[PDB]
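> Right, I'll just put the structure down here and ask away after.
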Amino acid sequence: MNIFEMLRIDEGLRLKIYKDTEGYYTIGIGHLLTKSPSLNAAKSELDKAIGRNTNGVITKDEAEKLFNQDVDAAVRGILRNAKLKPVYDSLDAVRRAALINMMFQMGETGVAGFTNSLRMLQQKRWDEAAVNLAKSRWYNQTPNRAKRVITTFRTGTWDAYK
Ligand SMILES: [Cl-]
Ligand SMILES: [Cl-]
């Protein structure tokens with residue numbers, strides 16, 4: 001197991017524009033297009049991303065390509081952040097993947113608000129962090145996924161993905 005397989009499981013794969021759990025236009029493997037309620041705006045963003053007139057539909061290869069870029073950007077987003085980097089650096093390889101998944105799902109900003117849980121993760125207080133992470137809109141809104149990530153932080157293994 002790895003980051004890619006992990007998120008592929010969490011986000012699925014769709015080749016046609018769709019609305020995510022928050023109702024935003026997305027495509028591929030959790031690739032957010034826009035927070036705009038406009039579909040045309042979504043189509044436009046999609047075409048811009050792909051480099052062609054897609055008409056709201058892409059190929060598997062294209063999805064994969066967005067996905068690789070998005071994973072890469074997430075990691076970089078972490079590394080570029082002064083508050084995130086240190087956390088990320090203190091962790092083992094499995095736990096890091098947990099951190100990248102949250103980052104992918106929620107962006108720098110969302111991740112930002114877990115300051116307290118982050119401190120705990122940094123101190124290696126596993127069970128406490130798991131408890132703190134659970135006290136969040138994030139857990140209340142996407143419980144099954146949240147549970148998978150949380151277990152991952154808690155145990156340092158991939159058991160929730162097996
Ligand atoms: Cl893009
Ligand atoms: Cl969920």
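From the backbone N, Cα and C atoms, a Cβ is placed for every residue, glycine too.
When I checked Swiss-Prot for this same protein, it listed these features:
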ACT_SITE  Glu11  active site, proton donor/acceptor
ACT_SITE  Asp20  active site, proton donor/acceptor
BINDING   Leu32, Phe104, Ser117, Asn132  substrate binding site
MUTAGEN   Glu11 to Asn  Loss of 84% of enzymatic activity
MUTAGEN   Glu11 to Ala, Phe, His, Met or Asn  Complete loss of enzymatic activity
MUTAGEN   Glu11 to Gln  Complete loss of activity
MUTAGEN   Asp20 to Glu or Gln  Loss of 99% of enzymatic activity
MUTAGEN   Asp20 to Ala, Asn, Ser or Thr  Complete loss of enzymatic activity
MUTAGEN   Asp20 to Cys  Nearly no effet on specific enzymatic activity
MUTAGEN   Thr26 to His  Facilitates transglycosylation more effectively than hydrolysis; covalently bound substrate
MUTAGEN   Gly30 to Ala  Almost complete loss of enzymatic activity
MUTAGEN   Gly30 to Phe  Almost complete loss of enzymatic activity. The enzyme is destabilized by 1.5 kcal/mol
MUTAGEN   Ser117 to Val  50-fold decrease in enzymatic activity
MUTAGEN   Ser117 to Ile  500-fold decrease in enzymatic activity
MUTAGEN   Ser117 to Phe  10-fold decrease in enzymatic activity
MUTAGEN   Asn132 to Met or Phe  2-fold decrease in enzymatic activity
MUTAGEN   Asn132 to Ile  5-fold decrease in enzymatic activity
> Using Cβ atoms only, which residues of the same chain lie under 8 Å from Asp20 (mutagenesis position) while being at least 6 residues apart in sequence?
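Long-range Cβ contacts: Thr26, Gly30, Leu32.
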> Taking the Cα of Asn132 (mutagenesis position) as the centre, which of the recorded positions listed as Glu11, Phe104, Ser117 lie within 10 Å of it?
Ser117
> For the mutagenesis positions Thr26, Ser117, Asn132, work out the Cβ neighbour count at 10 Å and name the residue with the minimum.
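It is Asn132 that, of the mutagenesis positions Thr26, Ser117, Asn132, has the fewest other Cβ atoms within 10 Å.
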> Measuring Cα to Cα, how far is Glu11 (mutagenesis position) from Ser117 (mutagenesis position) in Å?
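Pair distance, Cα basis, whole Å: 23 Å.
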> For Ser117 (mutagenesis position) and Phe104 (substrate binding site), determine the Cα separation and express it in whole Å.
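The Cα atom of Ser117 (mutagenesis position) is 17 Å away from the Cα atom of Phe104 (substrate binding site).
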> Could you give the maximum C-alpha to C-alpha distance in Å for the residues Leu32, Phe104, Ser117, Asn132 that bind substrate per the record?
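Farthest Cα pair among residues binding substrate: 27 Å.
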> Give the number of CB atoms, excluding that of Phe104 (substrate binding site) itself, located within 10 Å of its CB.
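Looking across every protein chain shown, the total is 25.
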